[PDB]
Amino acid sequence: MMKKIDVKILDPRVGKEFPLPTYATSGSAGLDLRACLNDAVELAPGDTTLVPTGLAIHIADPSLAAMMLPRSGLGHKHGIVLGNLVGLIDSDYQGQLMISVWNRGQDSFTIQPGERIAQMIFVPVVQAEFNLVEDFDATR
Amino acid sequence: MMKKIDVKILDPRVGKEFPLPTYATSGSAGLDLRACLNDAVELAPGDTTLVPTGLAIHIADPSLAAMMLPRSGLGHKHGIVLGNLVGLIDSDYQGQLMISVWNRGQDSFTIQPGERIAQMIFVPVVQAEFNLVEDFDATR
Amino acid sequence: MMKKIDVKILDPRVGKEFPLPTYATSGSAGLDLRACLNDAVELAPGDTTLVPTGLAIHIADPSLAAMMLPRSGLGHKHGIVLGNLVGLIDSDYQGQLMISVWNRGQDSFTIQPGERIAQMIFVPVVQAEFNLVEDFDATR
Ligand SMILES: O=c1ccn([C@H]2C[C@H](O)[C@@H](COP(=O)(O)O)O2)c(=O)[nH]1
Ligand SMILES: O=c1ccn([C@H]2C[C@H](O)[C@@H](COP(=O)(O)O)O2)c(=O)[nH]1
Ligand SMILES: O=c1ccn([C@H]2C[C@H](O)[C@@H](COP(=O)(O)O)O2)c(=O)[nH]1
């Protein structure tokens, strides 16, 4: 499935100095999100900092959501992940996408302006309606 | 996609003192899960505790799963996340939903009865059948 | 949805000494991935190690991805999770699946050859095309 998603550029560097998120290849699942910062931010081991992206999206379709994930190299090699682990973006959220960057490792890390700091996937989601029962059907 | 899901209330406070999970808005991707506790649990930095929800679900449809995620504010601001990071709920699981709460930060945290401690999304899943090959087709 | 996925066995122990990933039940969302190692690896608290699986997959379909997640018991009980938290596998990735194993807890852990160290789910993904707008439609 392909989907057009409205995006608002909140910082005029986004799409210029800080490239807009793109899929690296036709078979890529995620887009990389970049740090929209004026200056580098040093992130000490154990600390968390909130990094703006300079953009907002409006998924709009309640059958879709986005999930923000760490980048594999940053996470594995540098211990730079998300403070909320996975960031869930609701279809009706229209605010700036913000990235909770957490240093889970032992080495201080410099977050540079424009650095790819997270990735984002769009996944279908199902809205559950709970049906209260006394007993389930037989299943395991 | 909308789906009705059977749920069993295991603790009679759930749906009363501890509200049943709901979608906050029509465009929300996730439902918040609450701590079904008799008394507050203090969670020291670095520690993990298993928190009951007082409910069980039976997704039943093998094309669907649920994923439990940290809440964004708890994770980012308080360092309160999941000890298994993401909790995968199988379609044929009928046990109580349990939340592994892990304090990944530096500040002790009081988990209160009724506190929203995680969120849960329902996502379609695909069951893979592996086809063993010597070589892949050309792709990157 | 069911999907056949091409897999290449890179280490001849995979499918023999190290069982190929399987769904435990018909309603299971994920498959367990095993450590393809010659000898046990001791993982001290706070440390990360890259563990091979001895296999490669080629999802091929750009409407599908895989996500690697911690196992619930390892994560909750032993503090053994993923260093990148969640591992996203692109449809056009044809390399060996590698698992970033991170000890987020306080107890040293022995990763044994053949140990189930992660699980993997296949989820539909949507490739977003951004549509730049000045203002969103009314939504929350
Ligand atoms: O890592 C994150 C997680 C969430 N959000 C945005 C998208 C969500 O729809 C919105 C509301 O989050 P909650 O307050 O409901 O958790 O915050 C982010 O920008 N980054
Ligand atoms: O955070 C979690 C993760 C899993 N489970 C339940 C749902 C799963 O289907 C079931 C089996 O998990 P495993 O033992 O297969 O990991 O445990 C939870 O209640 N909470
Ligand atoms: O935990 C992980 C995460 C990723 N990959 C593989 C699959 C991805 O498609 C590929 C490229 O990852 P990036 O360099 O784009 O993050 O690495 C793994 O083997 N394990």
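Going from the start of the chain as shown, residues are counted 1 onward.
Going by what the header records, the deposited coordinates were determined by X-ray crystallography, 1.5 Å.
Yeah, the Cβs are placed from backbone N, Cα and C, and that goes for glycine too.
Per Swiss-Prot, these features apply:
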type	residues	note
BINDING	A:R71, A:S72, A:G73, A:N84, A:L88, A:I89, A:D90, A:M98	substrate binding site
MUTAGEN	A:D90 to N	Reduces catalytic activity 40000-fold
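Within the same chain, the residues at least 6 positions away from A:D90 (mutagenesis position) whose Cβ sits under 8 Å from its Cβ are A:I59, A:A65, listed in sequence order. For the binding-site residues A:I89, A:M98, counting C-beta atoms within 10 A of each C-beta gives the highest total at A:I89. In sequence order, the binding-site residues from A:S72, A:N84, A:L88, A:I89, A:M98 that place a Cβ under 8 angstroms from a chain C Cβ are A:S72.
Annotation for the binding-site residues A:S72, A:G73, A:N84, A:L88: lowest Cβ count within 10 Å of the residue's own Cβ, A:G73. Here the binding-site residues are A:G73, A:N84, A:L88, and the ones sitting under 8 angstroms from chain B, going by CB atoms, are A:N84, A:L88.
A:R71 (substrate binding site): 22 other CB atoms within 10 A of its CB, across all protein chains. Among the recorded positions A:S72, A:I89, A:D90, A:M98, the residues whose Cβ sits under 6 Å from any atom of ligand 3 are A:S72. For ligand 1, the binding-site residues lying close by, meaning a CB under 6 A from one of its atoms, are A:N84; the full candidate list was A:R71, A:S72, A:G73, A:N84. Secondary structure from DSSP puts A:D90 (mutagenesis position) in coil.
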